[PDB]
Amino acid sequence: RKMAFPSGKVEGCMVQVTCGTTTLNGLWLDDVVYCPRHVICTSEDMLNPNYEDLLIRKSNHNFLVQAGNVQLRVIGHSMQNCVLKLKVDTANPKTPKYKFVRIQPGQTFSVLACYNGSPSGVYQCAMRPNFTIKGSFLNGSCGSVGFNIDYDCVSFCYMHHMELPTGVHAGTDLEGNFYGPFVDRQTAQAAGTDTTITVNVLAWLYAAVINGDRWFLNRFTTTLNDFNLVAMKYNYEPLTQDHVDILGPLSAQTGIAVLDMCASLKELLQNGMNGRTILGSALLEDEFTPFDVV
Amino acid sequence: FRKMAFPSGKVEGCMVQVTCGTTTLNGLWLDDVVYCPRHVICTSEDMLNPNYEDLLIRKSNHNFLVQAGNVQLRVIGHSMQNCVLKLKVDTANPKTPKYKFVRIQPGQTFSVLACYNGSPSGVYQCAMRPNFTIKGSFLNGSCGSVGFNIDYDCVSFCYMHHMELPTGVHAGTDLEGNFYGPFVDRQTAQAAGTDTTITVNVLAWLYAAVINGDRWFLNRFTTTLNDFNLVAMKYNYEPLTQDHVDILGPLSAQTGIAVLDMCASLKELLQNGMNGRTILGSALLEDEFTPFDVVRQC
């Protein structure tokens, strides 16, 4: 099962930020509230927003920040790339141990979906190769964040900014830099053709062998180049020597060489499932990383 | 269209570790009581045919070790309610949420906070199968993990994990210690019955697809509850009742597709497949969203 991290450490950091007629979510860590800078935009502004001109015209008291039933007083503001940083006069007593990390496509994380500062649900997802998220982002879920938790340290990696026409979602790291080519502007931007995360599928197949499913193995091997030539015909990401190195431990644990598992994958793409399941799925799952499987 | 778990923070603050002898599992600490599976008092030898009433008479408070993080809680009383052990402790949990104990029906969904030795590891959304099992991951060492729904600020606890069945699925009780399904907390041979598909949930998920603009499977036809149920039985689908049709009423009003019209859609899919098309980017029919879940998410 795709499990999300327990969300309590992040729930205690979610707040509501209102600027004018727009309200979205913010992340309250120590004495700073982080939120998407488009909170300062009207719908008209979003076609061609000049964020520097829009922000110079704001005073601290233009930002209403609510943490539950308590109003937080904003005492300073600044913009870092596409994120607004509101300095408040109270450090969040519930701030967990945290860091900010920028992730790469294929990496997984949990999203705490929030509405007007109130947590609604938690889900596990992956950064797609086209730099989008296939999420469940209710209309007012901008500012919801993605995170991993490792030994009680929350690593924040994603903040939600935009919905794309195909229904998928785009956003930034917590330093405000977008993932992919997207911008916080209402333009014609569109998610590029998405691809399957090949190294995640192979990590998952190793998990299946570890869990005692072997029916999809075969007696063939492949070269790396021949595998890539075939897999790209199915819209699979190319497998790199780094990816082969990353699977090394799981190869040693199951005694199945990586290119032998690649041969199995090639045949699975050619044949399908024939009614069988792999770890309870009728689909090749690509949202478990090799770190996740271990 | 993603499955979403409930935010787990209110429950994380209630998880503790319970140790009796060599056995450790998870317990739920609400006010001054810790709830956990009664089989924590059982040795591997006693598991073949335990007499829990006798085994607990022979235990004292000093036999139980309860740890809330870095804090040992002192047990000051013990009792059983059905298959759940209740340990009265010297301290009330200051993080106790508003909560209720509820019993759910097959086909209903809930979130599980998987825990290892009192330490929450992950959260996932699942459904109670018609055969009264859960397809989850537990863990190993996940006994005593709980399932729940949240409504406003009230946590409704509905499940506690007790055992893994040979097919890898999971069996447990409500928080009053009543098992879901024909299972016992003894080391004997038991198996999940043949499972079926939760028909009312598949229909909810089809309404969700139409709400999301996936409409290719809609057709001009309608069926009868009777005629559909014979197609369902032939495909290992739970029969559909008038209460089911009534529960789907809100979705049929919002979308304009009557339930027996959607049932004709479903019957056609069950006989002819998707013909290379997908529904909500998927090629199998999902049955772990309830009608309530779809309304809440749409």
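We're sticking with Swiss-Prot numbering for chain B, so the shown stretch reads 3266-3563, in order.
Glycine too: its Cβ is placed from the backbone N, Cα and C atoms.
Now, the feature entries from Swiss-Prot:
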ACT_SITE  B:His3304  active site, for 3CL-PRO activity
VARIANT   B:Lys3353 to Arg  In strain: Beta/B.1.351
VARIANT   B:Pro3395 to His  In strain: Omicron/BA.1, Omicron/BA.2, Omicron/BA.2.12.1, Omicron/BA.2.75, Omicron/BA.4, Omicron/BA.5, Omicron/BQ.1.1, Omicron/XBB.1.5, Omicron/EG.5.1
ACT_SITE  B:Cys3408  active site, nucleophile
VARIANT   B:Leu3468 to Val  In strain: Zeta/P.2
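Everything Swiss-Prot records as a feature, shown here on the structure.
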residue	record	Cβ neighbours (10 Å)
B:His3304	active site, for 3CL-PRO activity	23
B:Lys3353	variant position	15
B:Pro3395	variant position	21
B:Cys3408	active site, nucleophile	26
B:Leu3468	variant position	28
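Put simply, B:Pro3395 is the one of the recorded positions B:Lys3353, B:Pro3395, B:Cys3408 whose Cα lies nearest to the Cα of B:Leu3468 (variant position). B:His3304 (active site, for 3CL-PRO activity) falls within a helix when secondary structure is assigned with DSSP. The Cα atom of B:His3304 (active site, for 3CL-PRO activity) lies nearest to that of B:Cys3408, taking the recorded positions B:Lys3353, B:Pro3395, B:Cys3408 as the candidates. A separation of roughly 20 Å, to the nearest angstrom, links the Cα atoms of B:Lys3353 (variant position) and the residue listed as 'active site, nucleophile'. When the alpha carbons of B:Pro3395 (variant position) and B:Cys3408 (active site, nucleophile) are compared, the span between them is 22 angstrom. Annotation note: B:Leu3468 (variant position) sits in a helical segment as assigned by DSSP.
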